[PDB]
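> I have a structure here, written as structure tokens, and I will follow up with some questions on it.
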Amino acid sequence: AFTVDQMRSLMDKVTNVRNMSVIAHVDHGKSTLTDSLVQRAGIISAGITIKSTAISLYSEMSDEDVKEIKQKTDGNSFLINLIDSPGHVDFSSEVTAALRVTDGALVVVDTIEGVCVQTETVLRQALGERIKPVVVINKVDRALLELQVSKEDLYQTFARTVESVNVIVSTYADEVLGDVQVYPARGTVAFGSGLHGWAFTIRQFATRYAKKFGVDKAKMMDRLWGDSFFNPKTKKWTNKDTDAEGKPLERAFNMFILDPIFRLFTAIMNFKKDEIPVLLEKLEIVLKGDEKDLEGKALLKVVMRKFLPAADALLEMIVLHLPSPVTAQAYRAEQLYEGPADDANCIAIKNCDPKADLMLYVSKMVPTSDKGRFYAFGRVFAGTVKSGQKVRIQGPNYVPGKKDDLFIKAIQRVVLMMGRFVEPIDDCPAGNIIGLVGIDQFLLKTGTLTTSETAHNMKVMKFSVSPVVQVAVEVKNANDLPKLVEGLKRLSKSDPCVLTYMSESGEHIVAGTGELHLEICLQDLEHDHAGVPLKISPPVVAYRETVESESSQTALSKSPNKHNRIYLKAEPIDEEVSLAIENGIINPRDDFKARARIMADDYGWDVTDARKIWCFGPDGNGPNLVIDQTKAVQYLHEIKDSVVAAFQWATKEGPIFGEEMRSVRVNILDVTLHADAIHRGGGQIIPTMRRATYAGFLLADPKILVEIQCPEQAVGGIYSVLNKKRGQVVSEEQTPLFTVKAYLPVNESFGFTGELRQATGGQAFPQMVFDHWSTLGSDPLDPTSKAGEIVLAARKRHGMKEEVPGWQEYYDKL
Ligand SMILES: CO[C@H]1[C@@H](O)[C@H](O)[C@H](OC[C@@]23C[C@@H]4[C@H](C)CC[C@H]4[C@@]4(C=O)C[C@@H]2CC(C(C)C)[C@@]34C(=O)O)O[C@@H]1C
Ligand SMILES: Nc1nc2c(ncn2[C@@H]2O[C@H](COP(=O)(O)OP(=O)(O)O)[C@@H](O)[C@H]2O)c(=O)[nH]1
């Protein structure tokens, strides 16, 4: 329990600060270990609550210990910030953000399960942030109590776990950091049981046996680990595991450190009441009062706490091995800073200079109980931030030259982020973590605060990574729409791999990396983010409605009045031309003359037809056209707007099942109008044109990028699956892996990710994006053909009649 003054004093000696977190796979004991740390060294102040985000620990080392610290030290007191990290381990950006504010990590590994993918994933991300690791092989009690494992087996298990870990480290750690691997002999590996208050270092035992073996501890701790044997028969220390006769010698670690512990466990747990007093006496352990009566685990717990007070082992590795900002910002400056390496701000970062201009990185926005207000959490890399200070808020898109994302505003208050609470403070110099109030509106997620107009902005760690699984989300109660729209924003910000957007059909879409990911997202969206009943339903694939040939016969339709008639034919527009329209070569607003010269000279069009295009559709710019081929219609000019409008309507909603048209050309052959405009009005001609277009369309023989990375030998599975799903290979490129690109119908992609791992031995990684467009040759009007099935499914899904109205339905015989 410290006062604000004591805390602030502790925060001045950043050489004696440790910013770190605990990395662990679910159930490996991350929680019980931190409870242990908190109960042993947690710090507390001598009605606003927050979600626990970080905890402060306090530790004192002996004068000799502090001498062993291979880094700048000021005194024997240490302040340890145990920073909370998310539990989602999908290489998410929320995790990367949390690690970014730490410098070291306590990696928890299970005695039995060893290093699992989740563990490798966070560690890999950590190494990517140049974080130094230290390991704790947890749940050791399981191997002794449940599995009855033997000493050499337990040893071997420990050694294999340590090797698995140093494989990940040696693979992803920056060579510039040197050897960041972990070594039990160097004290960077702890062993124990977070559930059961005892731990040790070889050093403590060396101290204990040095003045007893008549040898200095430097010599003793080297002998208490690895291949050092003490032959009781010769009374000598050797490095050979056998004697002259070749008989097996027990390792010094086993003989002097493990055996005493093993004997204590065995004697106490088996109630050997005549063997316990002696053993305790020999180890100089003293039971006082009610303790003398304890037995079994109760006695054990109490005896081990006295003999070797877990937290102690962990704190020792944290203080002695994890890195302290002055030291680190010297080699981290350039990465952290986008600007010039010779820049005034970069230098201020390298020197962790508190008198320079401000360089404060906003790690994330944290939820507060202050009615919808989020406080900015971050770290001062340069300068010092002050309450009421005028600063420059630069979002993710800011550039020193443009005024994008820029926001000048005063910082309302600078607060210490202590667990769920805050503590207003006047200022905070470079090298410290801190919270800012009043930045809510201008920044959401990461950012960069500066006090220099020149200041440039600041920068992120081996499952699917593409949002291939998507559903439509909608409120059950219309009035809730606002909360949903807001919830999606909140959801997107908290999840890097989550995607939300509005569909062509007006539905909010939420897409996730995999079925499970999407499920968490929807649960969180509904329960928290939006907090309102949501309705989930089918991603729907969009299709286009086109024609394969010219109308088999002139289309004829009359107006409601029955006085007006339009005669037309529909024909295919060449792909190259549709593409040209879609991509900017042939444009709706270009000068009709020059455009017609291009369409005629370069695309084979008849220049008169081209000069006479009346409009593009849908939306006035789509790849469908109306060309005027009439000769002597008197009031043509007066119906043009109605005809154009009807086309925008027809091409927007095709007659097959309501999808947009594409590559459809319509030629107006003739129009017969009533002499009086009353009759001829849009309300008469718009329906006529739309009815005729649908008819010409139906009479024209109507018709309606998956990137995979993987090893060579696995590629064969890819072709195997694709062939089972109307797939089609596109490209096979490459000394990393391979990358196969192919087209995969959307209605053949449900469960694809599963069948692919199954066919590639879990070695292939898919990625999918909507691509097109390809014309299906089957009949859209035949409920049993490939195209027809798709059309029948969409029609039922929309509550339309199953049978597709045929052309005769829009044809008005003369
Ligand atoms: C960056 O992420 C990308 C990729 O996931 C992919 O390109 C995806 O495709 C979405 C679709 C896009 C197509 C174009 C807009 C026209 C046709 C559209 C589609 C309709 O069937 C095909 C894909 C899949 C879709 C339906 C089923 C949702 C599309 C849609 O948005 O409706 O879009 C997101 C934003
Ligand atoms: N046997 C054993 N179980 C442990 C140990 N530490 C934690 N556990 C158990 O493992 C489960 C998960 O522990 P927890 O601390 O919540 O792990 P986390 O979710 O990874 O942080 C709980 O049932 C614990 O009681 C340990 O050292 N030994």
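The residues of chain A that appear here are 3-48, 67-724, 730-759, 763-842 by Swiss-Prot count, in order.
Looking at the header, which is where the method is noted, we find electron microscopy, 11.7 Å.
The backbone N, Cα and C atoms fix where each Cβ goes, and this holds for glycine too.
So Swiss-Prot lists the following for this protein:
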type	residues	note
BINDING	26-33, 158-161, 213-215	GTP binding site
MUTAGEN	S523 to F or P	Causes resistance to fusidic acid and sordarin
MUTAGEN	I529 to T	Reduces sensitivity to sordarin
MUTAGEN	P559 to L or R	Causes resistance to fusidic acid and sordarin
MUTAGEN	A562 to P	Reduces sensitivity to fusidic acid and causes resistance to sordarin
MUTAGEN	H694 to A	Abolished ability to promote translation elongation
MUTAGEN	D696 to A	Leads to conditional growth defects, sensitivity to translation inhibitors, and decreased translation
MUTAGEN	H699 to N	Leads to conditional growth defects, sensitivity to translation inhibitors, and decreased translation
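Structural setting of the listed features?
In the three-state DSSP scheme, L215 (GTP binding site) falls into the coil class.
The secondary structure of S523 (mutagenesis position), as reduced to three states from DSSP, is coil rather than helix or strand.
DSSP assigns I529 (mutagenesis position) to a strand in the three-state reduction.
Around the Cβ of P559 (mutagenesis position), a 10 Å sphere holds 20 further Cβ atoms from the protein chains shown. Annotation note: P559 (mutagenesis position) sits in a coil segment as assigned by DSSP.
Secondary structure at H694 (mutagenesis position), taken from DSSP and collapsed to helix, strand or coil, is coil. Listed in sequence order, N581, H583, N584, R700 are the same-chain residues six or more apart from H694 (mutagenesis position) with CB atoms under 8 A from its CB.
Counting only residues at least six positions away in the same chain, no Cβ atom sits under 8 Å from the Cβ of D696 (mutagenesis position).
A helical conformation is recorded for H699 (mutagenesis position) in the three-state DSSP classification. Taking all protein chains in view, 15 other C-beta atoms sit within 10 angstroms of the C-beta of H699 (mutagenesis position).
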> Out of the recorded positions I have (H30, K32, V160, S213, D696, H699), which ones have their Cβ sitting under 6 Å from ligand 1?
none
> List the Cα distance (Å, whole number) between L215 (GTP binding site) and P559 (mutagenesis position).
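A Cα-Cα distance of 46 Å.
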> For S213 (GTP binding site), identify the closest of the mutagenesis positions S523, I529, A562, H699, judging by Cα separation.
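In terms of Cα distance, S213 (GTP binding site) lies closest to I529.
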> Roughly how many Å lie between the Cα atoms of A562 (mutagenesis position) and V160 (GTP binding site), rounded to a whole value?
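Pair distance, Cα basis, whole Å: 56 Å.
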> Just the mutagenesis positions from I529, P559, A562, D696, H699 whose C-beta lies under 6 Å from any atom of ligand 2, please, or none if there are none.
none
> Among the recorded positions listed here, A26, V28, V160, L215, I529, whose Cβ has the fewest other Cβ atoms inside 10 Å?
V28
> If I take the C-alpha of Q759 and the C-alpha of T763, which enclose 3 unmodelled residues, how far apart are they in Å?
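Per the coordinates, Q759 lies 7 Å from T763, Cα to Cα.
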